[PDB]
Every structure is written in C-alpha cells, then in structure tokens.
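To start, the structure under review is shown below, and the notes come after it.
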Amino acid sequence: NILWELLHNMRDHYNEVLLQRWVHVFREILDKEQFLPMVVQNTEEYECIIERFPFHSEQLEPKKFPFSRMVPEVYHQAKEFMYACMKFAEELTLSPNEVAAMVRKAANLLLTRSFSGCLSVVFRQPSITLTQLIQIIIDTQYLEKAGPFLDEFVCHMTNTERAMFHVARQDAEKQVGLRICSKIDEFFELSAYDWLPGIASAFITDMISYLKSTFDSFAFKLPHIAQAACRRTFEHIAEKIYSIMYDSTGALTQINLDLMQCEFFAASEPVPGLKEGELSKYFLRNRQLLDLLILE
C-alpha cells in the first residue's frame, strides 16, 4: 500500500525532525552553558524560569536549580509540539475529546521516540563528561516529574476532562560505568611492573582517589545508579588486575601492595547501600591466585 508507506515515511521524517531538534538544544546547552545547573539571584530570572517550567518553589538566598537549562527548553519544546498538533487536529475538524485523544497518543509517541533517540545519540559523544551525563540523567527526572502538567495542558487547551523523557535506569548505568571504566583503564596505562619502595603504585592510589572523589559527587543524588556503577567499577578493577598477573620478586610484591589497596577500598563502603563484603568478593579469585603465585 503506497499510501500507507507514504504515511509511514511522513512519521519517520517527523520523528527525525524532532530528534534532530532535541540534539540541537543539547549541543547548544553543552557549548553555551557546559550543562551546569541553572543558577540565578534575581526574581526577574527565578520566575522567568518558574514560568517556562513548573517547578515547586523555594525562597532561600554556582549550584542553584537542581536542573540545567535543557529542562525548561525541552519542556517548552514539547509544549509547542502539543500545541501544534491540537491546532492541526482542530483544523481537521475533530471534536475536543478526539483532539485530546489524538494529541495525547500521537504526541507522546513522537516525543517519546524522538527524545529517546536523542539521548541515545548524546551518550555516544565523548564531549559528554561523566559529570554532564549525571546532570542529564537527573535533568530527565525533573522532566519526568513535569509530565502531569503537560497532560493538563492538553486537557485545558481542548477544554477536556482527564514514560516520555525517561532514561532506562539500565542504560544510565551502562553509560556511567563505561566512562568510569575507561577512566580506570587510563590509570592502568601508568603501570610499570616490569620496571622499578614498599608502598603502592602511584597510579592505583590516584585511581582510588579519583574513584572516591567521583562516587561522592553523585551518589547522594543517584543512589541506585551509584551502587550499580560501583559494582561495575570493582568488577572492572578486578579484571584489570587479573590481566596484569596474566602477563622478579620485587614486582610480585608490588602487585600485592596494589591489590591490597583495592581490597581496603572495597571494604570501606565507597557508596552507601551494598554493605556486606559484596565488593570484596570481586577480589577473592585474584587474592587466591596471587597467593598461589607467591608460593613459588
């Protein structure tokens, strides 16, 4: 059916125009504001935000709003889209409940698919630092919480009676882990075991500091994602160390001091909410092998 395939293409195109529009607001916010939380001290700005995006107030005094400019911008764009659709559906002479039904479904499918496609494309970017990614994750949570006002908008506009920006708590973890793991891989590039005190390798120690300092920055905000990235973090460290042994007494006791540092770390509660030797078991096999290596 040529007419059906034609409708299909129009939809794919519309989705594409939306997806590429979402991507454009992301590049801009990364370039102009480096994806940082919106901070302001001037009512003629605070409300300038409160009006563009429905957010439960505060009164007190960087770091102001929990979210970056992407949130109001995206919310606004979704709103303009819904408006367009109702206006258009009304021209096709549909009744108010038919416009509210149409819009609510066609719009929440297009916005949902197109924003999802955007997120997918933006996570693939190296320009996106780990801090910015966490920002994007919480940003989408605030948009998620604004979902209701959007539905009300349709109800009000049409004078009608009563998972769009969601980020898979699973793809968020993968994206977070990859960055934490690649950063981990860089520290391991500073390993010189085949070369030349009873202390740990400076790279293990700095990695641990970076890890402690990285987990603290977003664990209180994204607890479950943090707990997840942490499990993946230690798993990956466990494998980098194993890969090391897989390739001169003084060097054998350097790997030992390095694994101990990682073992202490695992046993120090880097992130609240796994608490019992969960992280530690990632190093058992390595500790067993190492010990079996030292007995030679």
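Residue numbering for chain A follows Swiss-Prot; the residues present correspond to positions 383-443, 448-548, 556-589, 594-644, 651-699, in that order.
Backbone N, Cα and C define each Cβ position, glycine as well.
The mutagenesis experiment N659 to A is recorded by Swiss-Prot, whose note states: Disrupts interaction with RAB11. Cβ-based neighbour count (10 Å, all protein chains) for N659 (mutagenesis position) stands at 16.
Swiss-Prot lists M663 to A among its mutagenesis entries, and the accompanying note reads: Disrupts interaction with RAB11. Taking the Cβ of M663 (mutagenesis position) as reference, residues of its chain lying under 8 Å away and at least six apart in sequence are, in sequence order, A597.
A mutagenesis experiment is reported in Swiss-Prot for this position, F667 to A, and the note states: Disrupts interaction with RAB11. The number of other Cβ atoms within 10 Å of the Cβ belonging to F667 (mutagenesis position), over all protein chains shown, comes to 11.
The separation of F667 (mutagenesis position) from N659 (mutagenesis position), Cα to Cα, is 12 Å.
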